[PDB]
Amino acid sequence: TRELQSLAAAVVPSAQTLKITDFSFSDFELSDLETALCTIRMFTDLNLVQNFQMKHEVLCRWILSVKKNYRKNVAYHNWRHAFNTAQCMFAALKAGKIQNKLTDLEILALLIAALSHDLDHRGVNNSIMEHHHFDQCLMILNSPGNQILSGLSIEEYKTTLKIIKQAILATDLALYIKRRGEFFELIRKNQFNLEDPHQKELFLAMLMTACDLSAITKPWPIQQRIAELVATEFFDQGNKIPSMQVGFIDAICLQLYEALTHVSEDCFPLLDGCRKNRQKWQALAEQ
Ligand SMILES: COc1ccc2c3c(c(Cc4ccc(Cl)cc4)[nH]c13)CCNC2=O
Ligand SMILES: [Mg+2]
Ligand SMILES: [Zn+2]
């Protein structure tokens, strides 16, 4: 309540002053309260606040519920990873100019899903998990005081909930590797068409995974610090890394950021940043 009062009172600096439109954004210098402000600006500047009549103290309270239900004790899968996933969704919608290709309910759902998609993760060494993450998400969404979708009609609410759930489930990398063949497939034959409801849902999944993974695209000093959190979580349950990093980039990351660059050439900095990191890791791998 002490934290909610400060949060609700504060003025929310512009998207420019917060730097949330940059693919190279980083959160290391922000306090919990500042990521909260960044989050309101994301909602506000996607015009989700007015278009769905969100009340300020509810949105505020909803963000703090989401943040609280990530575990500070987990070195990487925590609020900051979720906050960063949402910042990249924001950036890809704005700077990557993907906003225009989607509808309001899709965008509302993507942002809620990005922020919620790992709720209550306890660490890799501790599609079962994603169903739990969605469960948390919905629970918080229904808590009185946090109900940021209350201004949506029942039909809007039902559509938005379905997309949210699909988007969070899509962050299972096993689901991503199962489905990306089809996605890459349609891009290489210039058959890709967002107006097909199946390809729309497919793209939304792939965009969720690209945001989820996007620490791998950051500028080298930021990305290397994220890598330390990953190594901490995976090893310490709390020489070999450069080749793992190259193996992960090749097996999981590069094609996705390549495909996404075809759907919108303004997402190229994610591909660019991924590429720079691969070469820098490769260099280290050769000792
Ligand atoms: C900047 O790098 C990374 C940024 C983000 C992620 C990841 C992963 C990896 C692979 C890995 C795992 C353990 C170790 Cl020890 C090394 C390498 N690297 C990542 C999987 C975890 N999901 C991620 O969001
Ligand atoms: Mg996850
Ligand atoms: Zn995640």
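Chain A uses Swiss-Prot numbers throughout; the residues present, in order, are 537-662, 679-790, 811-859.
Cβ atoms here come from the backbone N, Cα and C positions, even for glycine.
Features as listed in Swiss-Prot:
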ACT_SITE  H613  active site, proton donor
BINDING   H617, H653, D654, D764  Zn(2+) binding site
BINDING   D654  Mg(2+) binding site
MUTAGEN   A767 to N  Changes substrate selectivity from cGMP-specific to dual cAMP and cGMP binding and hydrolysis; when associated with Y-775 and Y-853
MUTAGEN   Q775 to Y  Changes substrate selectivity from cGMP-specific to dual cAMP and cGMP binding and hydrolysis; when associated with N-767 and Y-853
BINDING   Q817  3',5'-cyclic GMP binding site
MUTAGEN   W853 to Y  Changes substrate selectivity from cGMP-specific to dual cAMP and cGMP binding and hydrolysis; when associated with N-767 and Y-775
Spatial neighbours of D764 (Zn(2+) binding site) that are distant in sequence (at least 6 apart) but have CB under 8 A: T621, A650, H653, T723
Any further residue of that chain within 8 Å (Cβ to the Cβ centroid of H617, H653, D654, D764) of the recorded Zn(2+) site: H613, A618, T621, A650, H657, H685, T723
Listed recorded positions with Cβ under 6 Å from ligand 2, out of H617, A767, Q775, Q817, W853: none
DSSP-derived structure type at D654 (Zn(2+) binding site), helix or strand or else coil: coil
Cβ neighbours within the same chain of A767 (mutagenesis position) - under 8 Å, at least six residues apart: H617, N620, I774, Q775, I778, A779
Secondary structure at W853 (mutagenesis position), reduced by DSSP to three states: helix
Residues satisfying Cβ distance under 8 Å from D654 (Zn(2+) binding site), sequence separation of at least 6: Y606, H613, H617, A618, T621, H685, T723
Close-lying recorded positions around ligand 1 among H653, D654, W853, where CB distance stays under 6 Å: none
In sequence order, those recorded positions of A767, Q817, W853 whose CB lies under 6 Å from ligand 3: none
Anchor-to-anchor CA distance, Å, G790 and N811 (intervening 20 residues not built): 20
Listed in sequence order, residues with CB under 8 A of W853 (mutagenesis position) and six or more positions away: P814, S815, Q817, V818, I821
Protein Cβ atoms within 10 Å of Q817 (3',5'-cyclic GMP binding site), excluding its own: 24
Endpoint distance, Cα to Cα in Å, for the 16-residue gap that opens after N662 and closes at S679: 15
